[PDB]
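To keep things clear, I will list the structure first and then write my remarks on it.
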Amino acid sequence: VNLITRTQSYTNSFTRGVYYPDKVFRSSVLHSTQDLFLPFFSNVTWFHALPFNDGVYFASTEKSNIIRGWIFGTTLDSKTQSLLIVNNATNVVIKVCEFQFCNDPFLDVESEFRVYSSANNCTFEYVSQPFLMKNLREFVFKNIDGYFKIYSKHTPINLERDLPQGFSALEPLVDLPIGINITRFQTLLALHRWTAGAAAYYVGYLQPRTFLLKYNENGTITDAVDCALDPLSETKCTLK
Amino acid sequence: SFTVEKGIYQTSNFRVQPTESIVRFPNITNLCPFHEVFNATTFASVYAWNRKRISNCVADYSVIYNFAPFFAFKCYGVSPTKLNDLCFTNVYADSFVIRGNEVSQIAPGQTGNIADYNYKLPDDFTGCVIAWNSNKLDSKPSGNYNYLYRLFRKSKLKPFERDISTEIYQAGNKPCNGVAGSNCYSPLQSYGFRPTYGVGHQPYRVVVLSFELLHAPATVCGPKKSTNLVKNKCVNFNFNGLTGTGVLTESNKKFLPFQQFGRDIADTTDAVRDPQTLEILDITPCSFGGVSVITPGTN
Amino acid sequence: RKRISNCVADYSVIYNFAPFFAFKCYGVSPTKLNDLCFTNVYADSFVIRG
Amino acid sequence: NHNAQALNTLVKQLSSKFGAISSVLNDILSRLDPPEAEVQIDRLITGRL
Ligand SMILES: *[C@@H]1O[C@H](CO)[C@@H](O)[C@H](O)[C@H]1NC(C)=O
Ligand SMILES: *[C@@H]1O[C@H](CO)[C@@H](O)[C@H](O)[C@H]1NC(C)=O
Ligand SMILES: *[C@@H]1O[C@H](CO)[C@@H](O)[C@H](O)[C@H]1NC(C)=O
Ligand SMILES: *[C@@H]1O[C@H](CO)[C@@H](O)[C@H](O)[C@H]1NC(C)=O
Ligand SMILES: *[C@@H]1O[C@H](CO)[C@@H](O)[C@H](O)[C@H]1NC(C)=O
Ligand SMILES: *[C@@H]1O[C@H](CO)[C@@H](O)[C@H](O)[C@H]1NC(C)=O
């Protein structure tokens, strides 16, 4: 039931992919934090099974709602548990059940038989308001110490063929205590049915880095400095 | 000295004392499923230990004492008497049946067959261990063989690592090749429990509780009753485990919907939100200072 | 009491002997004996109660 | 500038653990008992001195 052929590309990420490290309020201060971030002027992939590594930064700008949910798993088999995030019009479904995934899963639109064959043993289920809501949607996924953390941001963007230049802090969405091993992730698509369609997105990987963030008197992050980008930024970090 | 010359001297210091105490805890009315963890009538083997996670409920430890006159109740990171007021993020429970004399092997920094091949605890463990006799429950007159323990393993076990592989162990250069011949042994040994066995071999049910501190806004705390809120007075406060003293006043600080605390340049807490009613309050230290004595000569 | 010197020391036969009840090293780590260098080795062997 | 920097450093030094479980005395007092609190308290005392 394969229908999608993927073409790779490359571009510059610029200064994108900044999120709030912790839930502590600060104002009119400069704070140094060592954590997993997307490096400044990194070299991300444009797409028209992908490794997970230590975290994933996802970017999209498409309105046709072809993008909905993701699949996270090591072997993508019924032998091991896997995360399946599905966003629809009304709510969101999150399960950690050992689904028997097909080679090219996609929503039929709404039978799940093509996505997976069977449902089986599992312990976690979550339902809430759907994550999704000229528009740019950015997401950050990271699985650490028995917790899957998802951050996001939605911004209005003018007609541009690349990621914009500016600062936008990603606010926390969810922290699910799953505690399972994650190696690969796949993007879900919803084709009406078998009509042909096209979709594109940006994928980047996170690395451990030290950042210097600037807080304003309203407590919103407005500027960031990557200490390892160049000697000037190293001097700025040293002088704080 | 018994004589003082003319001048000013710094003698001591003073501080305004607190008036009362203010206690605020969340409004969750659920009861944590500690009951289902115990008295389950079926406990898994030590080599395959069940792991359960408890969150979003009020944790009461009275049923622990109401259960039985426990053989062993040992807490390492905390004090057993003060679990009634602490607040945790997540709770982990591991339950299994073990032999009587091996109970001492379950502790941080301990070696032994159960310690290295069955169940290993981290050196920074922060929790409690409970062990009680269950001879009348898990001892058949002829012998119960449902409980098994691993005996042989090539390498040691990392903390909180579970192994369920069942393959014929090879103790020499030659491979077993699917048969349990000479120098090839099964990795699992089955316990034998009979009522005629004395102390040190009868089965014991063991539950290990692990607590998670210093994480996202904690949820597992509701035993102690909350109180009202007072302002503009030197008072002691306890907000979801954050204990302190000072003066609470109204705040004009714009908290986004996901912050809980507030810090400054000196990295000290200055703002907090009430769990029961979402409202930002500023905290100021109570008055303190020094006292000087002015006197002429004693002559 | 036996003394060992002037030879290549291999500890593989130690593991090939038997599934030992107790193997405890204090001054060093058991996994790194394959690369250390010593001056003299002393061995004391006897039978004791369990 | 020197006076402000010295005062800021002295204030910021209070957040160190000095090889202890925590840098807050209230947390140690509300989570433990006298017999095992002195071991944690001594390192903080030495560092602050
Ligand atoms: C990004 O990576 C590709 C191949 O990995 C490389 O050809 C390209 O020069 C890099 N940079 C940009 C801006 O595409
Ligand atoms: C969307 O997902 C929610 C979550 O279970 C479900 O209740 C609802 O029926 C779904 N909507 C449709 C149209 O299937
Ligand atoms: C799910 O896991 C349990 C636990 O081992 C197992 O007994 C069962 O066969 C698995 N599959 C299904 C469909 O329940
Ligand atoms: C996850 O997958 C990796 C590689 O497939 C494996 O080594 C690991 O044991 C698995 N589980 C965990 C908890 O990492
Ligand atoms: C900062 O907060 C003040 C007070 O609400 C507001 O008037 C001002 O517009 C804010 N500045 C921003 C959001 O840049
Ligand atoms: C557990 O179950 C037994 C019966 O199986 C019951 O007598 C007891 O009250 C229950 N609760 C506790 C805490 O033992």
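All residue numbers given for chain D refer to Swiss-Prot; the residues shown span 953-1001 in order.
According to its header, this structure was worked out by electron microscopy, 2.5 Å.
Note: Cβ is positioned from N, Cα and C throughout, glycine not excepted.
Swiss-Prot lists D:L981 to F among its natural variants, and the accompanying note reads: In strain: Omicron/BA.1. According to DSSP, D:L981 (variant position) is assigned to a helical segment.
The note that Swiss-Prot attaches to the natural variant D:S982 to A is: In strain: Alpha/B.1.1.7.
For D:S982 (variant position), the number of other Cβ atoms no farther than 10 Å from its own Cβ, over all displayed protein chains, is 16. The Cβ of D:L981 (variant position) has 14 neighbouring Cβ atoms from other residues within 10 Å, across all protein chains displayed.
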